[PDB]
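The structure under discussion appears below in the form of structure tokens.
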Number of protein chains: 2
Amino acid sequence: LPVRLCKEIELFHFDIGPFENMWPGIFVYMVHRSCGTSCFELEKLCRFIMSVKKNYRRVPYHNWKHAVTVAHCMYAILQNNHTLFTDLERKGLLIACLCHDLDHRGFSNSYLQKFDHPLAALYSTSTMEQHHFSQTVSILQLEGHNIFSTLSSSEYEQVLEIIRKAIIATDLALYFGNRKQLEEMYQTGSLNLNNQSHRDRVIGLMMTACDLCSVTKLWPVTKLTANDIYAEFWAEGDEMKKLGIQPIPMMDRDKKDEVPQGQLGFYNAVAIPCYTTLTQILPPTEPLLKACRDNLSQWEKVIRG
Amino acid sequence: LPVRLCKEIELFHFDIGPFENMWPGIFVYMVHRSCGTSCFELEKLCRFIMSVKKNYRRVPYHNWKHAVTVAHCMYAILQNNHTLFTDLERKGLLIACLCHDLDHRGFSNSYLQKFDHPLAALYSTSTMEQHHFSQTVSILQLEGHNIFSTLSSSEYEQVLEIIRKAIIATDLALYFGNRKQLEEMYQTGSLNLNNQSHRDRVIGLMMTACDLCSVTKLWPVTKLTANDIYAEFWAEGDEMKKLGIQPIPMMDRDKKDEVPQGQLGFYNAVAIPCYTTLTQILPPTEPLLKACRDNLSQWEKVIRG
Ligand SMILES: O=C(c1ccc(Oc2ncccc2C2CCOCC2)cc1)c1nc2ccccc2[nH]1
Ligand SMILES: O=C(c1ccc(Oc2ncccc2C2CCOCC2)cc1)c1nc2ccccc2[nH]1
Ligand SMILES: [Zn+2]
Ligand SMILES: [Zn+2]
Ligand SMILES: [Zn+2]
Ligand SMILES: [Zn+2]
């Protein structure tokens, strides 16, 4: 509600700030403008949000701050393509984003598999993501926490299906296949948002874009956020070493100095193609791609000196 | 088919040229590229196109050339917003544009009513437009002309209803209310393409935009097309005078030198608002609004001398 936030929350590169106790208010604000005032009962929406907060952990990157950050990117996409999405899709995608990393420990799917963690035996594919969806369902089942109580059953199942597909798509491993399919479909003209499978893929791509949105922030934010990502990655690399396994340089603390190149390779191979394809499908998402290109060239500048 | 045409047909301000016998080929190129090669049985489409041509009259403006010119603007809107349209809209809209002035006599609805022409008794409202649709149905029902023969009964009924509304929407009297409603729906965030009635309204505006597209061409095309518009209009004013009715200045050749002011009034009151509102709803249509603004200046230049 403060004047500066009302204005700057509409910008794609908004940063939600260091005051944790304001992020919940920021979130309800976004869903009030996106969905409307009558979409959720306020008391139980707030109860739901605080439970979701309580179930994110104190890890350097995959934390409560990141959840609210991803939800804001989704908000900025919803508000600049306000004409495309249904009542349920708007409700569902903000909530999905807010819950998409629920109960993350700071470890990748491959570390869970190599450790032989219980979750890996339960979910052979997209381990952490299936857990994220499972957590969000458990939180919905808590007394007083079903923010979708007012929906019909038919509509309730639709929004839970919107949420699971969305959360599963944040598995970056599914992104490469998804982006590639959408590229061929956009170029040939077969792409069609009235086709549910096509729509599901666009939403999948949107989730990636939001998930990766630290690369679309202004340089100082992107740069500082990078410390948090690597602190988490290196901790995992340490744990690989403890299992007797040489981790990839990405996660290896001893290769700090190759970070500038490593990021460069990631922007070219993952980030630019993601927002390039997204901007093609939804042209109003242009500023995300613009800001991505700016950070790419900032990383190029770190290589030189 | 030829190299220059293939490139420049993607531009909003493309002129289809003076060679009548290429226009049908230009139209099939357009449906093949925006719908697909499998949408229509080629032999049936060519028969349909030719007998549609046969039922346009040798009149100064509302002729075959204007039918294909309007289909082209629609094609250009489809290709820059392609992801939004149903398979049925991809088939029906180019047809609707091709057929939207079928059997135009060169006279307004007002003249037909004042003359007491039989059409005025048959269709009290949107007279010529109801006739245009009636004509396109008669042509669809000629042996070998049902280009929609492989559709289901359900699919046939609803593509004809798409065409009906699109053609009816070309009555410029209905545009004012339609645009005013869409403006409020856009401003308040109420507008939504998952609502069928909203979808109809937007298509109606696209229809208005395509029908008026001579204002969105480059100056020399727009200037010369104005000669043809006024040749029809002045012929109607002659005929009004013969009924003992003083015609409005717009259709009075004795008011020739007020044309620039009349054009300027039209751009400010009708054309700019149309493309402005269309660009809000469909941002990739911006080149139309841009060309309209450029022509707005050209008419202001003419006023000055
Ligand atoms: O590609 C790298 C990379 C590393 C981290 C990374 O995470 C992100 N970076 C920026 C924005 C978003 C991310 C997310 C973090 C969470 O999981 C998905 C990626 C990306 C590439 C990378 N390769 C390296 C080789 C040697 C030394 C360092 C290297 N870094
Ligand atoms: O507003 C006029 C006007 C006239 C023609 C007109 O037709 C179009 N002009 C440009 C683009 C498209 C059109 C279409 C033609 C078919 O019917 C819809 C308009 C528009 C305004 C107009 N008012 C006048 C007063 C005195 C003398 C001349 C005047 N002209
Ligand atoms: Zn995740
Ligand atoms: Zn995430
Ligand atoms: Zn007409
Ligand atoms: Zn017309």
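Following Swiss-Prot, chain B residues are numbered 730-1034, in order.
Going by what the header records, the deposited coordinates were determined by X-ray crystallography, 2.5 Å.
Each residue, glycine too, has its Cβ placed from N, Cα and C.
Record features, source Swiss-Prot:
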type	residues	note
ACT_SITE	B:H791	active site, proton donor
BINDING	B:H791, B:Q992	3',5'-cyclic GMP binding site
BINDING	B:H795, B:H829, B:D830, B:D940	divalent metal cation 1 binding site
BINDING	B:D830	divalent metal cation 2 binding site
MUTAGEN	B:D830 to N	Reduces activity 1000-fold
MUTAGEN	B:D830 to A	Loss of activity and of zinc binding
Could you tell me which of these recorded positions, B:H791, B:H795, B:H829, has the greatest number of Cβ atoms within 10 Å of its own Cβ?
B:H829
Return one of helix, strand or coil for B:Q992 (3',5'-cyclic GMP binding site), based on DSSP.
helix
Using other CB atoms within 10 angstroms as the count, which residue among the recorded positions B:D830, B:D940 scores least?
B:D940
Sequence-ordered recorded positions within 10 Å (Cα) of B:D830 (mutagenesis position), taken from B:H791, B:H795, B:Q992, are B:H791, B:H795
Sequence gap of 6 or more, C-beta under 8 Å: which same-chain residues meet both conditions with respect to B:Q992 (3',5'-cyclic GMP binding site)?
B:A955, B:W1028
Cβ-centroid neighbourhood (8 Å) of the divalent metal cation 1 site, B:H795, B:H829, B:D830, B:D940 excluded:
B:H791, B:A796, B:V799, B:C826, B:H833, B:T899
Rounded Cα distance, in Å, between the residue listed as 'active site, proton donor' and B:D940 (divalent metal cation 1 binding site) is 10
Looking only at DSSP and grouping its letters into three states, which state does B:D830 (mutagenesis position) belong to?
coil
So which of the recorded positions B:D830, B:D940, B:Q992 sit close to ligand 6, that is, with a CB under 6 Å from an atom of it?
B:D830, B:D940
